[PDB]
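Report on the following structure.
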Amino acid sequence: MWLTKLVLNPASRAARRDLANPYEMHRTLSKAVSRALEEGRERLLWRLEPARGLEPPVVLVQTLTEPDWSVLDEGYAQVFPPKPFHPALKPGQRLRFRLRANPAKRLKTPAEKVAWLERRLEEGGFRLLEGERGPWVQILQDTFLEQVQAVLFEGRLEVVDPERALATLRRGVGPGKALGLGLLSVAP
């Protein structure tokens, strides 16, 4: 995989348009890997990170092939050097995670949302860690994309099956992958 951190510049009208319409943002990001997507060798996943005041928004982008960000308009965003991402996963390995997702199969609710997450992670080869107060996860944001439900999960998990876990990172979790949902980000 390849991970690219983009710091969008709100001085750019196009950047603001994309920040306000996930569909448009996906269209712009797709340009960096258009041929790969055309040949079915790509799975573009991204996440508009939680906002910090009025500061420039950060968008984390994950692709299977090397992206060409020169396709972006000048001033659209500050492009940080894309980094190869090939995680070394092992059984029992504990990792912190972040995932903005649409809690459903296709495009107590708070407890149902966590329940949905548990099943998706287990099916994907991961497992939510258990704390003294239940599943190690919290809903940082519960909102709608323009209405598609978007839930931001953050917590701790462990790798159960390395191969399935890796496939899950490459594949994404849940629907709305073309709307900035589904990117499972992990870190020690």
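The residues of chain A that appear here are 1-107, 117-155, 170-211 by Swiss-Prot count, in order.
Each residue, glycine too, has its Cβ placed from N, Cα and C.
Copied from Swiss-Prot, the annotated features are:
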{"type": "MUTAGEN", "residues": "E38 to A", "note": "No effect"}
Interval of 14 unresolved-in-model residues, reported as the Cα distance (Å) from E155 through to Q170:
5
Would you count the other CB atoms within 10 A of the CB of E38 (mutagenesis position), including those on all shown protein chains?
10
